[PDB]
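Student: To start, I am sharing the structure in question, which I have written as structure tokens.
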There are 2 protein chains.
Amino acid sequence: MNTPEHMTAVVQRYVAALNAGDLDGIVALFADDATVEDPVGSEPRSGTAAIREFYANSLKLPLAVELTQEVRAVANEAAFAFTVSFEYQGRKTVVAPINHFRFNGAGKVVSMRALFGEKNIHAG
Amino acid sequence: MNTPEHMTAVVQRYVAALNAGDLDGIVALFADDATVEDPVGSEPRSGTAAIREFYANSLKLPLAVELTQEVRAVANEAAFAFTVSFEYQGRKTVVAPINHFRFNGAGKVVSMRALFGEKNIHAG
Ligand SMILES: C[C@]12CCc3c(ccc4cc(O)ccc34)[C@@H]1CCC2=O
């Protein structure tokens, strides 16, 4: 089993990598055969190449990312509440999802699902 | 598809029924083939009898439950952050999970998962 300390560390790294625009740092969190379903209900990207391209695209504009509550971490999974903030053509948006990671025995994320809908997207 | 509004309203009803100690009210939100997995990593309870038992056990102590952020809801799924507090023999415990619901086409919950570990529990 993964430790809750390791899984919580991974969540914090993930948030810091997004704030820094650190693409390699984000990708290095995932297993080679991971999948990302973001948002939930959308079609999953799987494998390093699709996931790296997903994140490269998610970084086109500067992001401000905050963890907004403690991480929940048990068995081999973690879930966390956060906000992502960005501005485009002078319009500020704040998206507030809850994401879920499942981790493999080597402590990499094999699965991320990002749960948020239109209700969870707000103005500056 | 379920509307986010209907899922959101169900999360609220769930929370209100736990506060009221209203067992029938909680169990009326689930499909008769629903599963509950709580804690995540434990063995999923399946079907109306096991679901009603899980809840009747939870309700042996009065619970104070409150959502602590907006509900996230999309496709046929919702996730929510909250606290549940209870007290037994002057010892008070506060737990802060993140739960996840999936809903069927009738608008009933077909799966709940409560994600939290020891680090999300505070007893004193
Ligand atoms: C199960 C639960 C989430 C976690 C939880 C509840 C009640 C008592 C608890 C006691 C614990 O030591 C740890 C977790 C819980 C809630 C009752 C309804 C619900 O969703």
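The deposited model was determined using X-ray crystallography, 2.1 Å.
A Cβ is built for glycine as well, from the same backbone N, Cα and C atoms used for every other residue.
Got these off Swiss-Prot a minute ago, pasting:
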{"type": "ACT_SITE", "residues": "A:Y14", "note": "active site, proton donor"}
{"type": "ACT_SITE", "residues": "A:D38", "note": "active site, proton acceptor"}
{"type": "MUTAGEN", "residues": "A:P39 to A", "note": "Perturbs active site geometry and lowers activity"}
{"type": "MUTAGEN", "residues": "A:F116 to W", "note": "Slightly lower activity at neutral pH. Increased catalytic activity at pH 3.8"}
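Where in this structure would I find these features, and how exposed are they?
Tutor: Counting only same-chain residues six or more apart in sequence, the Cβ atoms lying under 8 angstroms from the Cβ of A:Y14 (active site, proton donor) belong to A:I26, A:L29.
If you take the C-beta of A:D38 (active site, proton acceptor) and look for same-chain residues 6 or more apart in sequence within under 8 angstroms, you find A:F54, A:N99, A:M112, A:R113, A:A114.
Taking a C-beta cut-off of under 8 Å and a sequence gap of six or more, A:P39 (mutagenesis position) has these contacts in its own chain: A:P97, A:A114, A:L115, A:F116, A:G117.
DSSP classifies A:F116 (mutagenesis position) as coil under the three-state reduction. For A:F116 (mutagenesis position), the number of other Cβ atoms no farther than 10 Å from its own Cβ, over all displayed protein chains, is 23.
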Student: With a CB cutoff of 8 A to chain B, go through the recorded positions A:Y14, A:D38, A:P39, A:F116 and name the hits, or write none.
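Tutor: Answer, by Cβ distance to chain B: A:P39, A:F116.
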